[PDB]
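In what follows, a single structure is set out as structure tokens and then discussed.
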Amino acid sequence: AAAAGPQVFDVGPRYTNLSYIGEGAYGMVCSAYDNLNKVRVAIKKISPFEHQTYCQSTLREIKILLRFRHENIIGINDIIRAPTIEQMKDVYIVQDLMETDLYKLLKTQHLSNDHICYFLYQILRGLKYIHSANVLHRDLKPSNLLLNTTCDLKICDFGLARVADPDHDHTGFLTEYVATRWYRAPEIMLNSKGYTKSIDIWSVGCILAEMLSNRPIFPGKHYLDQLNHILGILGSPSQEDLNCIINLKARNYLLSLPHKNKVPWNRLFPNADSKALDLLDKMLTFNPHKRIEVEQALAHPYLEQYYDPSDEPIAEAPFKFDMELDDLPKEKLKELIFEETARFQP
């Protein structure tokens, strides 16, 4: 069994010429030469079976990525595991090799307006498909946007993804959340479990702002600081928007804060395209009910060079129902993972 910076990285007769590409979630990542297709590919070794949290993110992701087929969403090309559940200690996920991601790119490169527009287009194109499947990604951020050398973009990391559940979105004030702080919508801190599509649009608005300036727009250090960052730019919410918050504790918290006026987008982003800022405004709307939806965003004038609804496909087979993974033990998740990955066995 071949080794890499060991540790074991054994990917069978198909994948050769390994090179260690750092680490990721639950193990090591390498590129490899794929001998069937004669391309280099990315392979993630996943060892999740000791922790039920890792098992859930692994299963969730596999089920979703195997069902989805879209240009702007990373595919699973192959899955390598032992032929029996008993012998299966690890799973290897094979995906297209993408050179970089938007987090790495923004660390050193200024994007032209043309690049911002095309990246945003592809983010929203992929998101349209996801949302059309009744799925929420829930952790959109620059590092989950993979890029190649020709600017093709693909959304990755569906480990926190869920079937949309707007009827069950309500929760109390200061309910703990798992997804990445700087990209969390204000309602997550107030009254929302993040079970509606509007959570993802907020994250895209954060990403757009980050592309415009190469810095995160709302870099909170903790929970209420995240909200204070947001309120620092958007200003105090209107009485109408406060009235939509029925949660007394959340509403009263907002009423306790000193009044803040809106910081104009064109003062924050003086070099930005005006149409970009108009779209940004509509994505970073405080009230999630008033926030633009994915298809409206696609149709916004900023994206008019690319918008073509006939070439912005939707899912054939949406996930109608809640997957019921939260309430399943490690061992059971491992059995489902085995079944889900059977398709790739010779």
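In chain A, numbers come from Swiss-Prot; the residues present are 4-9, 15-354, in order.
Any Cβ shown, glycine's included, is placed from N, Cα and C.
As annotated by Swiss-Prot, active site, proton acceptor applies to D147. Long-range Cβ neighbours of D147 (active site, proton acceptor) (same chain, at least 6 residues apart, Cβ-Cβ under 8 Å): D165, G167, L168, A169, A187, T188, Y191, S211.
In the shown protein chains, 19 other C-beta atoms lie within 10 A of the C-beta of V37 (ATP binding site). Per Swiss-Prot, ATP binding site is recorded for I29, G30, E31, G32, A33, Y34, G35, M36, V37, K52, and the stated evidence type is experimental evidence.
DSSP gives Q117 (mutagenesis position) a coil state; it is part of no helix or strand. Under its mutagenesis entries, Swiss-Prot includes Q117 to A with the note: Reduced affinity for DCC. Strongly reduced affinity for DCC; when associated with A-123.
Where Swiss-Prot documents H123 to A as a mutagenesis experiment, the accompanying text is: Reduced affinity for DCC. Strongly reduced affinity for DCC; when associated with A-117. Spatially close to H123 (mutagenesis position) yet at least six residues away along the chain are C159, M219, judged by Cβ distances under 8 angstroms.
The Cβ of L155 (mutagenesis position) lies under 8 Å from the Cβ of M106, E107, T108, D109, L110, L113, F127, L161, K162, each on the same chain and at least six residues away in sequence. In the three-state DSSP scheme, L155 (mutagenesis position) is classed as strand. Per Swiss-Prot, mutagenesis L155 to A is noted as: Reduced affinity for DCC.
Taking the Cβ of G35 (ATP binding site) as reference, residues of its chain lying under 8 Å away and at least six apart in sequence are, in sequence order, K52, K53, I54, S55, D98. Closest to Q117 (mutagenesis position) in space, going by CA atoms and restricting to the binding-site residues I29, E31, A33, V37, is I29. The ATP site is set by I29, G30, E31, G32, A33, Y34, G35, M36, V37, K52; from the centre of their CB atoms, other residues of the chain with a CB within 8 Å are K53. Binding-site extent for ATP: residues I29, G30, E31, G32, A33, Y34, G35, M36, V37, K52, maximum pairwise Cα distance 14 Å (rounded to the nearest whole number). Straight-line distance between the Cα atoms of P9 and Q15 is 3 Å, even though 5 residues between them have no modelled coordinates.
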